[PDB]
Amino acid sequence: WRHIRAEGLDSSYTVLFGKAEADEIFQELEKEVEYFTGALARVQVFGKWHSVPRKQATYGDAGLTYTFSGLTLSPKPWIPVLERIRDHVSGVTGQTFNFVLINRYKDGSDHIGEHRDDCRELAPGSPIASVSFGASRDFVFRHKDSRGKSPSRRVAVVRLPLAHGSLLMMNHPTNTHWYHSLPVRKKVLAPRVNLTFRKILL
DNA sequence: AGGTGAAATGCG
DNA sequence: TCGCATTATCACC
């Protein structure tokens, strides 16, 4: 495993699946995952509504829901594909998950803006499992006190590419202290599907 | 209450 | 292209 470590950043990266396998899995994912459309894909930020620059889906146990930027998504019942991955992931990390956010970026122009994972529904201390398939993309971590016109402290930005069939483990207190994003990457033409598995509450 | 801080856009 | 700081409104803490 590759241990990524800065001030308040505890996370780890490894490649879980071969190319052949990851290729197979990526194919099933594409075949099976039903993405949200219309109303279920428009967040609100600074009081302005927008369709997300990508496609989303939530799969998970009954009852749970996932809310961000003015949008609430109740999860779809598990499917054999995802159920197989979470079990594999659960097995390797030790940790357990009852939910998964799926973002698919069709090309390097689809992206996600900066934020942390810090919602009431999120289990305090629980790690998050980012499992990527398809195109490599750069995943960027910036520190809480480092953003803005003139920051509190200036710390090295942490950049890294998330390869095909790879795991990124976001342990605690990572998501307390560090913002993350997937910036635009014009030179990318292929799609990427990312699975963030997490533990949700109530 | 009373405080904070968050998708596209427009720089360098 | 890319990084990233702005946005001047409003849900959430």
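Heads up, chain A uses Swiss-Prot numbers, so what you see runs 57-258.
Per the header: X-ray crystallography, 3.0 Å.
For all residues, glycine too, the Cβ spot is worked out from N, Cα and C.
According to Swiss-Prot, the substrate binding site annotation covers A:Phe102, A:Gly103, A:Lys104, A:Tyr122, A:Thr123, A:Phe124, A:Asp174, on the basis of experimental evidence. Around the Cβ of A:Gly103 (substrate binding site), the number of neighbouring Cβ atoms within 10 Å comes to 6.
Summarising the annotation, Swiss-Prot assigns 2-oxoglutarate binding site to A:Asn159, A:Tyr161, A:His171, A:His236, A:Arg248, A:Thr252, A:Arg254. Counting only residues at least six positions away in the same chain, the Cβ atoms of A:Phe153, A:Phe155, A:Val156, A:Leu157, A:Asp173, A:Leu178, A:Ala179, A:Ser182, A:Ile184, A:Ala185 sit under 8 Å from the Cβ of A:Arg254 (2-oxoglutarate binding site). A:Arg254 (2-oxoglutarate binding site) falls within a strand when secondary structure is assigned with DSSP.
The annotation Fe cation binding site is assigned in Swiss-Prot to A:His171, A:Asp173, A:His236. Under the three-state DSSP scheme, A:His171 (2-oxoglutarate binding site) falls in the strand class. Of all Cβ atoms in the protein chains displayed, 13 besides its own lie within 10 Å of the Cβ of A:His171 (2-oxoglutarate binding site).
Quoting Swiss-Prot on the mutagenesis of A:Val101 to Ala: Decreases activity toward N1-methyladenine adduct in ssDNA. Has no effect on lesion repair in dsDNA. DSSP assigns A:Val101 (mutagenesis position) to a strand in the three-state reduction. A 10 Å cutoff on Cβ-Cβ distances gives A:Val101 (mutagenesis position) a total of 12 other Cβ atoms nearby, all chains included.
Here Swiss-Prot notes a mutagenesis experiment, A:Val101 to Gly, with the remark: Loss of activity toward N1-methyladenine adduct in either ssDNA or dsDNA; when associated with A-102.
The annotation that Swiss-Prot gives for the mutagenesis experiment A:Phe102 to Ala reads: Strong decrease of activity toward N1-methyladenine adduct. Loss of activity toward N1-methyladenine adduct in either ssDNA or dsDNA; when associated with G-101. Remark: A:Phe102 (mutagenesis position) has no non-local neighbours by Cβ distance under 8 Å and separation of at least 6 in sequence.
Quoted from Swiss-Prot, the note attached to the mutagenesis of A:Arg110 to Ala states: Loss of activity toward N1-methyladenine adduct in either ssDNA or dsDNA. With a 10 A radius on its CB, A:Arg110 (mutagenesis position) counts 20 other CB atoms from all the protein chains.
Here Swiss-Prot describes A:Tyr122 to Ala as a published mutagenesis experiment; the accompanying note says: Decreases activity toward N1-methyladenine adduct in either ssDNA or dsDNA. Secondary structure from DSSP puts A:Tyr122 (mutagenesis position) in a beta strand. Non-local contacts of A:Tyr122 (mutagenesis position) by the CB criterion (under 8 A, 6+ apart in sequence, same chain) comprise A:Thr114, A:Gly116, A:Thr128, A:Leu129, A:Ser130, A:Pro131, A:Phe155, A:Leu157, A:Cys175, A:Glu177, A:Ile256.
Cβ neighbour count for A:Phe124 (mutagenesis position) (all protein chains, 10 Å cutoff from its Cβ): 15. Under its mutagenesis entries, Swiss-Prot includes A:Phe124 to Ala with the note: Loss of activity toward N1-methyladenine adduct in either ssDNA or dsDNA.
In Swiss-Prot, a published mutagenesis experiment is listed as A:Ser125 to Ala, annotated Strong decrease of activity toward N1-methyladenine adduct in ssDNA. Has no effect on lesion repair in dsDNA.
Under its mutagenesis entries, Swiss-Prot includes A:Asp173 to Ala with the note: Loss of activity associated with decreased rDNA transcription. A simple way to gauge crowding: the CB of A:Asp173 (mutagenesis position) has 17 other CB atoms within 10 angstroms, across all the protein chains here.
For A:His236 (mutagenesis position), applying a Cβ distance below 8 Å and a minimum sequence separation of six or more within one chain yields A:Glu170, A:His171, A:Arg172, A:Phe195, A:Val196, A:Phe197, A:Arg198. In the three-state DSSP assignment, the secondary structure recorded for A:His236 (mutagenesis position) is strand. Recorded in Swiss-Prot as a mutagenesis result, A:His236 to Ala carries the remark: Decreases activity.
The candidate set comprises the binding-site residues A:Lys104, A:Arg248. Of these, A:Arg248 has the most other Cβ atoms within 10 Å. Cβ neighbour count for A:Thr252 (2-oxoglutarate binding site): 19 (other Cβ atoms within 10 Å of its Cβ, all protein chains included). Counting in whole angstrom, A:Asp174 (substrate binding site) lies 10 from A:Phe124 (mutagenesis position) by their C-alpha atoms. For A:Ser125 (mutagenesis position), the same-chain residues lying six or more positions away in sequence with a CB closer than 8 A to its CB are A:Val99, A:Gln100, A:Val101. Sequence-distant contacts of A:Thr123 (substrate binding site), defined as residues of its own chain at least six apart whose C-beta falls under 8 angstroms from its C-beta, comprise A:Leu129, A:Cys175, A:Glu177.
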